[PDB]
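Here the structure is laid out as structure tokens; the discussion comes afterwards.
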Amino acid sequence: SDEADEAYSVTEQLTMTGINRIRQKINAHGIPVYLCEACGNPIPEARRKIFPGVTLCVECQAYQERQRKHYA
Amino acid sequence: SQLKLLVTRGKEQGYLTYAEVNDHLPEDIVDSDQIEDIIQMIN
Amino acid sequence: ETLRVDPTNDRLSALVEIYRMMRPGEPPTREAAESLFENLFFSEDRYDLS
Amino acid sequence: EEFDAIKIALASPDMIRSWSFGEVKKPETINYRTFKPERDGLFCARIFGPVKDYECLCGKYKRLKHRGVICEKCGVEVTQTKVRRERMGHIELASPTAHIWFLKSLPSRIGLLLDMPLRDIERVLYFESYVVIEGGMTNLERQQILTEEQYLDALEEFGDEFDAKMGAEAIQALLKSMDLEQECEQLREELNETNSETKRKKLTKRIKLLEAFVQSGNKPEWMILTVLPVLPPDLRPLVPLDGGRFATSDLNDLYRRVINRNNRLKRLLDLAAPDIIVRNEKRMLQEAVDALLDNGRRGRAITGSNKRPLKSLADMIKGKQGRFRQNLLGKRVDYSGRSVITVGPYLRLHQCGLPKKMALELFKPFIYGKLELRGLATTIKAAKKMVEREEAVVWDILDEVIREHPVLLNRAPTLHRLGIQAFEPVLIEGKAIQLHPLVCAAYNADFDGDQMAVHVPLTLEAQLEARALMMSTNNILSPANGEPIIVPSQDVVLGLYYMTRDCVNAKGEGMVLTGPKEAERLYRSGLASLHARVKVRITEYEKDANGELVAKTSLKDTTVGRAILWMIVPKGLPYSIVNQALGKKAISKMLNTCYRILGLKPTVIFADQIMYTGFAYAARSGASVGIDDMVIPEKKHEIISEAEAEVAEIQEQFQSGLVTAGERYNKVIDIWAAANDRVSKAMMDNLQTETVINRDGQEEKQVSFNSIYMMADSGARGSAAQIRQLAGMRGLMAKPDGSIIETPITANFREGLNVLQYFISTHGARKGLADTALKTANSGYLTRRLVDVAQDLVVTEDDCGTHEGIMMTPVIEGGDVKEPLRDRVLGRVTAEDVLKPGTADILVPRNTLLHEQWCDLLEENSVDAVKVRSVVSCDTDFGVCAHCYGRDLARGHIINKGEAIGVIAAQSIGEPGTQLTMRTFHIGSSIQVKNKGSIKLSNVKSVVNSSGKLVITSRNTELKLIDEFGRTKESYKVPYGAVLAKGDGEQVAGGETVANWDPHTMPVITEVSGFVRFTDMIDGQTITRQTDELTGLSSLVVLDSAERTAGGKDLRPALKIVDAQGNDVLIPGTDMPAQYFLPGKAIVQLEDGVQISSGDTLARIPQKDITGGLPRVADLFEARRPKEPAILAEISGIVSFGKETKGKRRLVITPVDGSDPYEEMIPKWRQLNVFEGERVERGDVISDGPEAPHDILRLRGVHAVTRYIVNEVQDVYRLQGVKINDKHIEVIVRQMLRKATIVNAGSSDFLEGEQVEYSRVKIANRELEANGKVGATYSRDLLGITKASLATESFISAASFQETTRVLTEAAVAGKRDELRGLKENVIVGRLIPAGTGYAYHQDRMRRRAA
Ligand SMILES: [Mg+2]
Ligand SMILES: [Zn+2]
Ligand SMILES: [Zn+2]
Ligand SMILES: [Zn+2]
């Protein structure tokens, strides 16, 4: 084939694997938790409605994402 | 002995750097000819 | 925690360590280290951010 | 000159004089006025022969008769001038000097030959430090170095009976003064007394070295040059360039330096300068010679008048420009050419077009011969003037030389052995090599300006090979799998897919035809469309009889299109092949069935007929593309509004503090990809069934003729993804970091793309470019690395005569059967005979080439596993027998004798490797049977609980799915003690759950049903105060080591099982009483006071990515142990614990009675997936994680590791959807696990802990145990390819691809009489390759030798 078509297939692979990585991160399935899995605080049922199966609060979730920003 | 720690890190990590080797090296020589010899030896 | 690692205490010890790190085996000296650290980054001669 | 093996060894000085033709003495080269050579410098006349052929230097003797006489005036032996190219002169180095290779090779040759560290050698050489040389017996060790003042004193110490030098004189004195038999006796002594395995290890190693260096013909002092040869004059010329400027090589410069320094040292010696002067001079000469040889290892090269370091003798051999890789493999080639390739559909597939002018330039010698034959030019010069006039008759004579003369046509990178195919020629106007169309898929060559090169085969053997082996119509089966590689590609399949389709109401609806012939007579005259559904009377010839062809007329119910396609289908095929839509997959399995039924000739002529009719009706379709062809969904604006409102939802909810930034970003990207898939589906359903037309009635819908849809349906080009981007929106551009941008492209290509959206597209577009720029420049690294290891391998026996193959079954990964058995036992030859499930029979003899007839039988009788012979267990010595490689090839018959399978194997594994993502790439609690079929349990250890359900007490019980056929239809891996429902070998119903268990937590369920108590459970010591304390659950759970006391570490956490009184019943079968002990974190719930039921959760114990790139394959063959090695059993017996937590806790396993004591140290940061009271089988999963292939090879055996590697790399391919047959991977493995190790030499003569390769030791013990004696135990190894290629019987081979210097020097000291009989070896030394046609020739020389 051509030097463009190979690049098309590689770009499709790259965007596919990215999109699947970020669909895998979202939960949308699990059992209701009723309270944080880190601090014990309650998860308000609105946030649980937005994501079925939120193992964390918003506070602990933000904290964990924020430590993970430095990738450790 | 620490240069031997450079050796074991080069074994594990799978590479090194000018900063790494220049870190571990034995002080007080720094002629840059002994350095080029020792870098060729680590290669 | 870097202070934890920091062996040297005052200006003299730090200047001595920098002086020996710049040039190996050169014996440490008061004006020696002082001029070395004054000419590493702080004199018109050897350092000029354009 | 059919000489022999080549031989290498040290360069003895008097030998270097026998090579000489007179000492070079002076640094002059030429004479600056008359450009004759000054005598005598690097150049000369009397030393290295005459300048002009048969002419003296001064010019006294200038006739052929005077050859041989040396002129009395300037002593120049009047002879040919090519003798200027073979004479070596020498230098008489005044002081000696150390050869840099035998000094700085890495492991110093002199270091571990004198038993001396390198720094002291550099001392004695560069005059750092004195050194003793046979200091007698007063005080000083022989090697005992000194320094200045110490030698000064010692001269006063022992001025007499003393001997201390320094310089090359010292090393030479040591080496000469050494006596090797003495050191052999001394080393055998200390091998006797000094009983220290490290100590006598290195002792026996050095004695190995010295005995090797003795059994060569060498002497230890030849490593220190006294006489140094000069390369001749014409390998380092001094060419006269135009203008007086000369363009010399660099060796002239280096030798000039060395001759200067030698003369200067001699001059210093005559004066007897003070010792600083002579010392600095000898150092200068040492550096000069060391720069002559290698110009490296010395620390800093001596660059010439450029700033570029000047190349040297160890550098004209090395590198990708040294003579090995750059002029002994890649050499220019007369009789070649090239051009822009082009299309040329008017050709049968066995003839490439070709220009008149390239032809008349390639075949000048042939033309000249023919023209002096037909008397059109009496002399050859006349024939040249003729064919240089391009007269009338030389075109006729060229057509008479180009009748049957196959030109080889090559493309730029020749990956796989179809890359170089021959063709006949067909003389052509123009200058484009009009290639065939079908073959372009094989070359991998579109026509965007790609340039193929034509060679020409000169001889007659080469013409018969360019016809009977490399012709175009003998390589249509791809070497890496039986499927034809003549798949019709893009205009041809669109032609057929337009031809054989059916629109609902075209002209000539329903009218019957008398056959195909008047189907064409209807279509061409126009009375009926090309496609409109129509009864015909086809007549298909099925050939079920033995070779017969039984005609059978009928009235198939077809179109006109299929029928007019039918006039081209040959006899044996059945009409149900061309009655369908004929896409690309179907149009290729058309050719596949043709080749599987009718052989090769009708498949070739049929592929040509297909291309002809395909192009014709593809042109008749007018299959054009226009801007009304890409239909947007009218339900697109709604979907984009809806998703762009859902993002409004997540924005509002983010600024209410309900979700972090990461969560809203993920949710946004999730709703955009969802909108994307919905819009793409909406367009594709507005696109596929869109056409709605009407047969004599209301309306009806059918697959559409939207030109872009046929181009996306046939398989011609594109797919639903590109049709997405042309009509629906186009996704989410992924920025090159890897992170996907969140601002999707709500527009498409039929609409515009405003500035932001196009620009965001730029990221991913340029990442695709910047990767397919690195891929085209590093495309053949894997094939290179494989043919380095798997090259000298040639099918050199008709039948190895064994009965030991590997068991083939259809892979099933917990679901629908991935790879059936007819794709794996298709070609390989059976190992032991096959019995129909009643045994009933002898279904197939053990040596039956399983062609498709036998797969027919095996699939008619439902055979499940066929123990088939395999390349990795062939019993041949330096080769692979005929059968065991099987049959696969571009042909379809058994592999011939000699056909070099190592190379075509490495290329079968390496050419699809172009078709794989170069970056690595990661894809990411109940059992549910699919359908009807009985249950099948292997290694099942179940207990008939008093509860009723079934539970497995074996760690490794596989849950299969068998039918009443007996086949294995499904298999599942039950965890430990899963709650099981149905029977063991019994029947179940389809789609019904049969097994449930605990997802994350491990049951410890009892063995039999008996009373319970506790032992050694003291809280604070062994147990803790656990409880679901809202429920009363007293849980005194086993304490870990960090919570158990230092005597608590000596305690045994336990669960005792009491009988009805207080005793402990024996475990059934064994005599360990009834109880279970438990480790830390063996979480207890109940306590003493209950009788257990089988299936009691006495405890609760808590707790895949498939890389798919090419680098996964590179690391599979490299065999690198992974990060988390799957800890694995070592001795088939009972399990236990060891010395508790010395950082790494120690396992202990024990057999029934034998060598029990094996304990293993494990990082206790990782789970141990073994019980504390079980009998772990050898090769059993103590832990999890990827298990190292070395451990497979050492624990289980060969066939286990080979099935491992083949299934792993087959996963890496059939993930991507690439077919490659497993012969090739098995042969690369047989080259992997070639070396071996020894356990007890015994009745052989190999060192015990020595590593030797399998073929040698196996022939040794085979012939010994063939005698009355006893064999030798060997533990097989397994090397990565990059290391398994690193050992080679030849050194000429290993001087190519390994680093040359280490190879040359190791062989040199070892005196390794390298034979020929490789392929790198003979391709280097330019005789017949012993692989293909050359094999009979080498058998000829084998007969010559040894008689
Ligand atoms: Mg191209
Ligand atoms: Zn919380
Ligand atoms: Zn003469
Ligand atoms: Zn075999």
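To match Swiss-Prot, the residue numbers of chain D are left as they are there, and the shown ones run 15-938, 948-1126, 1132-1375.
Method reported for this entry: electron microscopy, 3.7 Å.
Placed from the backbone N, Cα and C atoms, the Cβ positions cover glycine too.
Feature annotations, courtesy of Swiss-Prot:
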- D:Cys70, D:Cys72, D:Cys85, D:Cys88: Zn(2+) 1 binding site (BINDING)
- D:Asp460, D:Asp462, D:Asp464: Mg(2+) binding site (BINDING)
- D:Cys814, D:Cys888, D:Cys895, D:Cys898: Zn(2+) 2 binding site (BINDING)
- D:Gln504 to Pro: Resistant to antibiotics salinamide A and B (MUTAGEN)
- D:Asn690 to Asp: Resistant to antibiotics salinamide A and B (MUTAGEN)
- D:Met697 to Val: Resistant to antibiotics salinamide A and B (MUTAGEN)
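Apart from D:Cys70, D:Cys72, D:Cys85, D:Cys88, the Zn(2+) 1 site neighbourhood in this chain, defined by C-beta within 8 angstroms of the site C-beta centre, holds D:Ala59, D:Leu71, D:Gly73, D:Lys74, D:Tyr75, D:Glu86, D:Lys87, D:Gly89, D:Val90. For the recorded positions shown (D:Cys72, D:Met697, D:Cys814, D:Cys888, D:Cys895), fewest C-beta neighbours within 10 angstroms: D:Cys72. Taking Cα separation as the measure, D:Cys895 (Zn(2+) 2 binding site) is nearest to D:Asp460 of the recorded positions D:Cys70, D:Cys72, D:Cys88, D:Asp460, D:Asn690. Here D:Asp464 (Mg(2+) binding site) comes close to D:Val354, D:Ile355, D:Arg425, D:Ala426: these same-chain residues lie at least six apart in sequence, with C-beta atoms under 8 angstroms from its C-beta. There are 15 other Cβ atoms within 10 Å of the Cβ belonging to D:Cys88 (Zn(2+) 1 binding site). Ligand 1 lies under 6 Å from the Cβ of none of the binding-site residues D:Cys85, D:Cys88, D:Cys814, D:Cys898. Using a cut-off of under 8 A between C-beta atoms, the recorded positions D:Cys88, D:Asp460, D:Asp462, D:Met697, D:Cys814 that neighbour chain A are D:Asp460, D:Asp462. Less than 6 Å separates the Cβ from ligand 3 in the case of none of the recorded positions D:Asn690, D:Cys888, D:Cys895, D:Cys898.
Here D:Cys88 (Zn(2+) 1 binding site) is compared against the recorded positions D:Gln504, D:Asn690, D:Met697, D:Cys814, and the shortest C-alpha distance is to D:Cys814. Apart from D:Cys814, D:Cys888, D:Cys895, D:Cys898, the Zn(2+) 2 site neighbourhood in this chain, defined by C-beta within 8 angstroms of the site C-beta centre, holds D:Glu811, D:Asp813, D:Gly815, D:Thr816, D:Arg883, D:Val885, D:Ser887, D:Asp889, D:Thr890, D:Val894, D:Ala896, D:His897, D:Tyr899. Rounded to the nearest whole angstrom, the C-alpha distance between D:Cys70 (Zn(2+) 1 binding site) and D:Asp462 (Mg(2+) binding site) is 59.
Fewest other C-beta atoms within 10 angstroms, among the mutagenesis positions D:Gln504, D:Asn690, are seen around D:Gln504. Taking a Cβ cut-off of under 6 Å from any atom of ligand 4, the recorded positions D:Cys72, D:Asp462, D:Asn690, D:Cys814 reduce to D:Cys814.
In the three-state DSSP reading, D:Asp460 (Mg(2+) binding site) counts as coil. In this structure, the CA atom of D:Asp460 (Mg(2+) binding site) is 33 Å away from the CA atom of D:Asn690 (mutagenesis position). Secondary structure at D:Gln504 (mutagenesis position), taken from DSSP and collapsed to helix, strand or coil, is coil. For the binding-site residues given as D:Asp460, D:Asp462, the lowest number of other CB atoms within 10 Å of the residue's CB is seen at D:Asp462.
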